[PDB]
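Chemist: Okay, handing you the structure first.
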Amino acid sequence: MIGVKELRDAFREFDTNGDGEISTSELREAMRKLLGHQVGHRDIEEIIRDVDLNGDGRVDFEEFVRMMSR
Ligand SMILES: [Ca+2]
Ligand SMILES: [Ca+2]
């Protein structure tokens, strides 16, 4: 009821390929769109760490929500 709806929507966005989870090469593909376009300049290896604060190496549904939260 207004909440989890738009929540699961954002999850699908990143998880366009599927798998039901976001990997390092996944979120990365989304970072380009979020920022714009970058031929080189590699530094995403740092962003993945910020999200992968679970040590699992991936982002699930629950972790996704926590990531959005401060
Ligand atoms: Ca995926
Ligand atoms: Ca994680």
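Following Swiss-Prot, chain A shows residues 301-370, kept in their order.
Per deposition record, solution NMR.
Cβ atoms here come from the backbone N, Cα and C positions, even for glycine.
As annotated in Swiss-Prot:
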BINDING   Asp315, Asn317, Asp319, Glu321, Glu326, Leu353, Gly357, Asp360  Ca(2+) 2 binding site
BINDING   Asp352, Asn354, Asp356, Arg358, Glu363  Ca(2+) 3 binding site
DOMAIN    302-337  domain 'EF-hand 3'
DOMAIN    339-370  domain 'EF-hand 4'
MUTAGEN   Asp315 to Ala  Loss of binding to ITPRs; when associated with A-238; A-240; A-317; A-352 and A-354
MUTAGEN   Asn317 to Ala  Loss of binding to ITPRs; when associated with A-238; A-240; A-315; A-352 and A-354
MUTAGEN   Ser323 to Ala  Loss of phosphorylation and loss of calcium release by InsP(3)
MUTAGEN   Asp352 to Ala  Loss of binding to ITPRs; when associated with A-238; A-240; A-315; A-317 and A-354
MUTAGEN   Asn354 to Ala  Loss of binding to ITPRs; when associated with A-238; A-240; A-315; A-317 and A-352
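Tell me about the setting of these features in this model.
Modeler: Its own atom aside, the Cβ of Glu321 (Ca(2+) 2 binding site) has 18 Cβ atoms within 10 angstroms in the protein chains shown.
In the three-state DSSP scheme, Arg358 (Ca(2+) 3 binding site) falls into the coil class. Sequence-distant neighbours of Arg358 (Ca(2+) 3 binding site) (same chain, 6+ residues apart, CB-CB distance under 8 A): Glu321, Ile322, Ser323, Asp352.
Residues of the same chain lying 6 or more positions beyond the ends of the domain 'EF-hand 3' (302-337) and with a Cβ under 8 Å from any Cβ of it are 344-345, 347-348, 351-352, 357-361, 364-365, 368.
Counting only same-chain residues 6+ beyond the ends of the domain 'EF-hand 4' (339-370), those with a CB under 8 A from a CB of the stretch are 307-308, 310-311, 320-324, 327-328, 331.
Around the Cβ of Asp315 (mutagenesis position), the same chain contributes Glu321, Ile322, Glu326, each under 8 angstroms and 6 or more positions distant in sequence.
For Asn317 (mutagenesis position), the same-chain residues that are 6 or more apart in sequence and have a Cβ closer than 8 Å to its Cβ are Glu326.
The Cβ of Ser323 (mutagenesis position) has 17 neighbouring Cβ atoms from other residues within 10 Å, across all protein chains displayed.
DSSP assigns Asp352 (mutagenesis position) to coil in the three-state reduction, placing it in neither a helix nor a strand.
Sequence-distant contacts of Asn354 (mutagenesis position), defined as residues of its own chain at least six apart whose C-beta falls under 8 angstroms from its C-beta, comprise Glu363.
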Chemist: Starting from the Cβ centroid of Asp352, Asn354, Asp356, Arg358, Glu363, which together make up the recorded Ca(2+) 3 site, report each further residue of the same chain whose Cβ lies within 8 Å of that point, ordered by sequence.
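Modeler: The answer, listed by sequence position, is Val351, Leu353, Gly355, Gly357, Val359, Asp360.
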Chemist: Near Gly357 (Ca(2+) 2 binding site), which residues of its chain come within a Cβ-Cβ distance under 8 Å, counting only those 6 or more away in sequence?
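Modeler: Residues satisfying the criterion: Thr324.
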